[PDB]
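**Q** I am attaching a structure below and will ask some questions about it afterwards.
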Amino acid sequence: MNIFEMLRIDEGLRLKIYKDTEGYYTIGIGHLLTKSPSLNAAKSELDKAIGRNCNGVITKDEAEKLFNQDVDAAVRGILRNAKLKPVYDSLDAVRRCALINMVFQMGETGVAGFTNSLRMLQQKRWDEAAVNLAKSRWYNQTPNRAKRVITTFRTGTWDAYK
Ligand SMILES: [Cl-]
Ligand SMILES: [Cl-]
């Protein structure tokens, strides 16, 4: 199991503009297009992203191209972040995937706000970090996805995805 397979389970694949759990316009494998209410702004952002007129629809290939970019951006973002980088460096490979997951869903800024959790992960206090991560809007809003990521941090295995 790898990051791509993990995120593909958590995000799904959709070939037409859709709205995310939050109500924002998204396409492909969790690729956020815009927070603006306009479907029009969304279609425009899409054309911009693909370099062509898409009229709200994309191919799988396009979906995967965007997915490669997003995961790359997530990883580079963590490695250039003062708060995130040390956490990431201290973790084993599986738990590294779980941090990437969070960053991809919630952005670098979002994750960096989980101060106390990050601190406990750095210290390898698995059970305690698990309890603290669940005390969040994140958990309350997408509890099954949150549980899966949380379990990955707790155990250091792919069991939640398996
Ligand atoms: Cl883009
Ligand atoms: Cl969920």
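If you go along the chain as it appears here, the first residue is 1 and each next one adds 1.
Structure method, as recorded: X-ray crystallography, 1.8 Å.
Each Cβ is built from the backbone N, Cα and C atoms, and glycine gets one as well.
In case it helps, Swiss-Prot gives these features for our protein:
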MUTAGEN   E11 to A, F, H, M or N  Complete loss of enzymatic activity
MUTAGEN   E11 to N  Loss of 84% of enzymatic activity
ACT_SITE  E11  active site, proton donor/acceptor
MUTAGEN   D20 to C  Nearly no effet on specific enzymatic activity
MUTAGEN   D20 to A, N, S or T  Complete loss of enzymatic activity
ACT_SITE  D20  active site, proton donor/acceptor
MUTAGEN   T26 to H  Facilitates transglycosylation more effectively than hydrolysis; covalently bound substrate
MUTAGEN   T26 to E  Complete loss of activity at neutral pH; covalently bound substrate
MUTAGEN   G30 to F  Almost complete loss of enzymatic activity. The enzyme is destabilized by 1.5 kcal/mol
MUTAGEN   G30 to A  Almost complete loss of enzymatic activity
BINDING   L32, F104, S117, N132  substrate binding site
MUTAGEN   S117 to F  10-fold decrease in enzymatic activity
MUTAGEN   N132 to I  5-fold decrease in enzymatic activity
MUTAGEN   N132 to M or F  2-fold decrease in enzymatic activity
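Walk me through where these features lie, including what they touch and how far apart they are.
**A** Note on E11 (mutagenesis position): other Cβ atoms within 10 Å of its Cβ, all shown chains, come to 20.
The DSSP secondary structure for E11 (mutagenesis position) is helix.
Counting only same-chain residues at least 6 apart in sequence, those with a Cβ under 8 Å from the Cβ of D20 (mutagenesis position) are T26, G30, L32.
Mapped onto three states, the DSSP output places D20 (mutagenesis position) in coil.
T26 (mutagenesis position) has a Cβ environment of 21 other Cβ atoms inside 10 Å.
The Cβ of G30 (mutagenesis position) has 19 other Cβ atoms within 10 Å, all protein chains considered.
Under DSSP, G30 (mutagenesis position) is assigned to coil, being neither helix nor strand in the three-state scheme.
In sequence order, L7, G30, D70, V71, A74 are the residues of the chain that are 6 or more apart from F104 (substrate binding site) and have a CB within less than 8 Å of its CB.
Within the same chain, residues at least six positions away from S117 (mutagenesis position) with a Cβ under 8 Å of its Cβ are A129, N132, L133.
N132 (mutagenesis position): 19 other CB atoms within 10 A of its CB, across all protein chains.
DSSP classifies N132 (mutagenesis position) as helix under the three-state reduction.
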**Q** With every protein chain in view, what's the tally of Cβ atoms within 10 Å of the Cβ of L32 (substrate binding site), excluding that atom itself?
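**A** Around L32 (substrate binding site), other Cβ atoms within 10 Å: 17.
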